[PDB]
Protein chains: 2
Amino acid sequence: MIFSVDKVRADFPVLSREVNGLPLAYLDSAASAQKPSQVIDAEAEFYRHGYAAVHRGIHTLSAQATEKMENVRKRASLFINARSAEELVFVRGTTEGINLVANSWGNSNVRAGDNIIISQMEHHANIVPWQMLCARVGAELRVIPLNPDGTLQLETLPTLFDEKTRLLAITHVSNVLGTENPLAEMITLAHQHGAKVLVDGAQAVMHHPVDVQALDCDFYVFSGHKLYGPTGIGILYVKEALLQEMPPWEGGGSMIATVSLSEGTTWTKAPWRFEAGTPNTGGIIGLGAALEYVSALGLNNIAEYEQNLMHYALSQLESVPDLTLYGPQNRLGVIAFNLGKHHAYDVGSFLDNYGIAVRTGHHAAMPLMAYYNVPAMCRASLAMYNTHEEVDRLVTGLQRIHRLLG
Amino acid sequence: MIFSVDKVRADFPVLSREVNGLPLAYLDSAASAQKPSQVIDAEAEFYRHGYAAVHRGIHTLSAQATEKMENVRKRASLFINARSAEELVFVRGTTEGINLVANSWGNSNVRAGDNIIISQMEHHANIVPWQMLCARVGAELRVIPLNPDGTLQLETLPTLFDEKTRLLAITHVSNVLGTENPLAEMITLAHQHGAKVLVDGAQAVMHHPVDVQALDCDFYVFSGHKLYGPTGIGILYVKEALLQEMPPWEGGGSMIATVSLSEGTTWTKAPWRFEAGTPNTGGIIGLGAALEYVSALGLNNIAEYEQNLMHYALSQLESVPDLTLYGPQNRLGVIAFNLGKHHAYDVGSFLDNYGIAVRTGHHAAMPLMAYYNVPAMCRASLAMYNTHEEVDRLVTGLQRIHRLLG
Ligand SMILES: Cc1ncc(COP(=O)(O)O)c(CN[C@@H](CS)C(=O)O)c1O
Ligand SMILES: Cc1ncc(COP(=O)(O)O)c(CN[C@@H](CS)C(=O)O)c1O
Ligand SMILES: [Cl-]
Ligand SMILES: [Cl-]
C-alpha cells in the first residue's frame, strides 16, 4: 500500500501529545481534524511576512494578499471539480453555508404550500435552517426515513417528491453512521421534479475525491477544519446560473457596487456579493495549504488506508461483549456504538482515562438517536493518521470497561 | 513617555519586511493591523499542542479547548467592561455582528412606518444591513449630516428623532475622518425616545479604553484583526436583557436545546444561541492573546504615543503644497487627504513605490466621499507601531509627488 501512516503522523505535532499520562489516541476527527505543521506554518508565515488587507488597498502587500486569496479560491474549485472558481463562496463553515442558501436562495424560491425534503440522518446543520425557512414561508419539511442498517428508505421517495418539492437537502456521508448516500441517482430523481439539491459534504471531502460536476448537485458545502485545516473557514459551491441570481445575505463593505443614502445600493458580482466585510484571510491561506497537503497524499491513497483500517476495526470489535454498532457494514470514517446498557457518557469517560478521545452524546443528530431509540452513542473516528495500534487500544479499553462494569 | 515604540516594533515580524527594495512603512492599519509574534505563536501553539473540538465531546483536549474558548469570552468582556461574559457573542467581525443585530433584533423590533437613524460618515458595514432591514419591513433610514470639518451636525437631531425611531446606529470613530463622536450624550438622547443604540466600534477599540457600561450602548461591535489579532473573529456585545429576548439568526448544531422532526426545535441560552456550528476556535485563541498583548502595553500608554505621533504628522504635513485634509483637528488614528488635483489612485501608487502602504479609494464610505464632492481619498493610518521617521517618509514622498507631477 502506497500510503505511509508513519510519515503522515510525523507531520502532526498534536499526535505526540500525552493525555492522562499516556499517548493520545485521537479518535474524534469527525468533530474536528488535527492539522499538519504544513498547514499551521503556512498560516503563521503569512502573518509573519505578508499580512495585509485584501480586496481593498492596492499597495504591494495588499495586492499580493488578494492574489493569494483568489488563488485559494481557484485551488478549492479544482479540488471539487467545479467548472469555475467563481462558483465558490468562502464561508465560516458548512453550517454558515447552509444558512446562506436557506436565506438567499430559500427566501426567494420556497413559498407557502411548498415542501422541502431532508433525511432522518441529517446533522442539525442540515435540519435547523430548513425548519427556520419552512416557518418563515409556510412550507413543509418532509423526511426520508431510515432503515435499521442506517441506510435510507429509498422506496419512500415517490411519496415525498411532488410538483411542489423545491429542494432536497441531503448528507453525502453521515457523521454518525458512516453511510454514504447514493447522491448521483437521488439528484437525477430530484431534478426530474424541478427540485434543486444541496449536498452536505462535511464528512465526505476528506475520505475520497469529490466531483460536483459528476454529481450535478446545485449546492455543496464543507468545512476546512475537518479537512485538516484551520477553523473559521469553509466552502459553499453553487452552480453559476443559480448563484448569479441569488440576492445578497449579509450586507456591508466589499459586496457592494455603489452605496447611496438617497438612491440606494447596488451589489457586486458573485461570489464577492456573498462575502461582506473582511474575510478570514488567515484561514483561507491555511485552507489552501490543507488542500495542497491532502492532494499531495492523494485522496485515493487516503481512502485505501482508511478503508483498510476500518475493516480491521470492525473485525476486531467483534471480540467486545455486548457491543451494539449502528450503521451499515460499508461505513466511512466513523463507528457509532454502545456497550451493553452502560451510558455512552460513562463509556467515553473511561476511554478518555485510557488516553482515547471519542465523542459521546447525540452528535448533533437527535432525530437519528430517536430513530434508534437511544439517548446517546459513542463514536470513534478513524482518520488517515490513526493506526491499527490505536484500534487495539479501543478494543482492549471496551473489554476492560465491560469487565469492570459488568 | 512610558511607551517604547522600538520595543513594540520588535514584536511585529512583518515590520522588518521590505517592499520595492525599501523598508516597509505600513500606514494601512485601519484596513487591518499587523500582528505581534505573541498573537501569531499563541494560535500556532494551540494548533500544535491542544487542538480539539469545543462544546461537543468532553474528552481531555476538548474539555481544555472549551475552557480556553470561554476564558477568551471572559477576557473580552473585561476588556470592554461588559457586566457579564454572557453578553458577548463571537462573530466573524464587525460586519457580521451588525448583520446579526439587523436580522435578529431588527426583524422583531422595527416595523413598517418606523425609522432608523445612521450618520453620513458611516462605513458601509453600518449602512447596508440597515438599508436591507428598512426594505424588508417598510421603515425609513434617516441620516445625521456632516459639517465641513468632519463632525456631525448635532443640531439636526431634534428633527430626526421621534416616537417611531427604534434605533440609532452610529460610529464610535470614523475610519476616514478620525472623528470621535459624542456617544454618551447621543445615547442619552436616543434612550429618551425609547430607541436602542448600536455603536460601531471597529476603529475605537485599539486607540483608548472602551467601557460599554459607562457608554450605556445597547449593542457594540468590533473586529479582532484591527486589534492586532487574527482574521475571522470579532465581538458583538449586547445588553443581557435585550440579548436573552433575541431569536436565533443562523441555525445548526450547538445553538439548539432539542431538535425534533415532528415536534420542532428549541434554542439554547444566549450567547451560545447565536453561535451555530463549529466556532473559529483558532481565531478565538489568537484574539485572547491580542487582548493580553494590548492590555500589557496599556491603552492609555498607546493613546499617548499615537496622539503625539498624530500631532507630529499633522504639523509636518503643513509643509506639503496643495494638500487637502478631511476631518477635524483632534482626529484619531487616520489622516484622510488629497494632493492637488492628482487622483488618489496615482498618489497611492507613487507612495507604494516609495515603500509606503496607504489606502486609496472610497474606503467603504461612499456617502462620506459624496459629501466632500470627491470620488476618492488617500488615507494614512498611524498606529502604535508607526514612527516619526515613517511620518517624514510620507511627507517627503508627497513633496516629491507634487514636484514630479505638478
Ligand atoms: C454531516 C455534517 N454536516 C454539518 C456539520 C457542521 O459543520 P461545521 O464545521 O460545524 O459548520 C457537521 C459537523 N461535524 C462535527 C461537529 S458538530 C461532528 O459530527 O462531531 C457534520 O458532521
Ligand atoms: C468604522 C468601521 N466599521 C466597520 C468595519 C468593517 O469591519 P470588518 O472587520 O471588515 O467587518 C470597518 C472596516 N475597516 C477597514 C476595512 S473596509 C478600512 O476602513 O479599511 C470600519 O472602519
Ligand atoms: Cl465597499
Ligand atoms: Cl447540537
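According to its header, the structure was obtained by X-ray crystallography, 1.8 Å.
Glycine residues also receive a Cβ, built from the backbone N, Cα and C atoms like all the rest.
According to Swiss-Prot, the mutagenesis experiment B:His55 to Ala carries this note: No effect. One entry in Swiss-Prot concerns the mutagenesis experiment B:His123 to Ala. Its note says: Loss of function; possibly due to destabilization of PLP in the active site. In Swiss-Prot, the entry for mutagenesis B:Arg379 to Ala states: Loss of function. The structure shown retains the original residue.
Recorded features from Swiss-Prot, shown on the structure.
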residue	record	DSSP class
B:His55	mutagenesis position	coil
B:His123	mutagenesis position	coil
B:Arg379	mutagenesis position	strand
Is any of B:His55, B:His123, B:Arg379 (mutagenesis positions) within Cβ reach of ligand 2, i.e. under 6 A, and which? B:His123
Work through the mutagenesis positions one by one (B:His55, B:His123, B:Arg379) and point out the residue whose CB has the fewest other CB atoms within 10 angstroms. B:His55
Quick one: Cα separation, B:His123 (mutagenesis position) versus B:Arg379 (mutagenesis position), in Å? 14
Between B:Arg379 (mutagenesis position) and B:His55 (mutagenesis position), how far is it from one CA atom to the other, in Å? 42
